[PDB]
Amino acid sequence: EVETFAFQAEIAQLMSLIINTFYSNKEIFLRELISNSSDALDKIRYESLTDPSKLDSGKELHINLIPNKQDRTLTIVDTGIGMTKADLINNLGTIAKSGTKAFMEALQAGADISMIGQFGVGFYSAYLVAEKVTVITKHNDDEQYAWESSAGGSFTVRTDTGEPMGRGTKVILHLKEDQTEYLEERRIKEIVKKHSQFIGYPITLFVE
Ligand SMILES: CC(C)c1cc(C(=O)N2Cc3ccccc3C2)c(O)cc1O
């Protein structure tokens, strides 16, 4: 069973801006996803301090970067808190309506696209490089779900019968044809060092 949803008009607008604005500094997408992963890992870590059973779905708190040149995908995996069905539908747990509004106001007053993450809508920077994004997620309080969107105003949600993950979020970037540099090991290392050097969790870059 696949449910199709319309993005709120503001989010559809934000996505169209990201996809259609000329902006060469696309590499910032990765730091935005690593930042989201790090936030989700902080959440599970903090909740686990009063309830250790929250880590029964996995004790390791980490980030994996998985390039696949055959599929032309870059996948960002974490073992953070994950998201419920309600969170996914509600703009992947972001303050997207108010954040978009504030972001647009900032862009009028001298901000640029790289500042997207300051407004809580950094996830959408995935569309700088990806023609389609798949989000697989597992929260302790819910079952596993796949969110998907190629933009164009809509997204889908279905139950994911997996590859079960114990807990966390997997972001699969189906890269645009001209963005395959982000599958190269030396390029990924360079971007992690430039923008995400000092992060509170291990980042493992998988080799092919
Ligand atoms: C898709 C994107 C928004 C994203 C989400 C997560 C995620 O699971 N969460 C849950 C959570 C709880 C508190 C604070 C932030 C977050 C983000 C993720 O792990 C990675 C992502 O790219």
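Following Swiss-Prot, chain A residues are numbered 16-223, in order.
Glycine is no exception: its Cβ is also placed from the backbone N, Cα and C atoms.
Features reported for this protein in Swiss-Prot:
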- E47 to A: Strong ATP-binding. Strong interaction with HSF1, HIF1A, ERBB2, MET, KEAP1 and RHOBTB2. No effect on interaction with TSC1 (MUTAGEN)
- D93 to A: Impaired ATP-binding. Strong interaction with HIF1A, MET, KEAP1 and RHOBTB2. Loss of interaction with HSF1 and ERBB2. Los of interaction with TSC1 (MUTAGEN)
- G97 to D: Abolishes ATPase activity (MUTAGEN)
Residue among the mutagenesis positions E47, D93 whose Cβ has the most other Cβ atoms within 10 Å: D93
Around the Cβ of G97 (mutagenesis position), the count of other Cβ atoms that are within 10 Å: 28
Between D93 (mutagenesis position) and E47 (mutagenesis position), the C-alpha gap once rounded to whole angstrom: 13
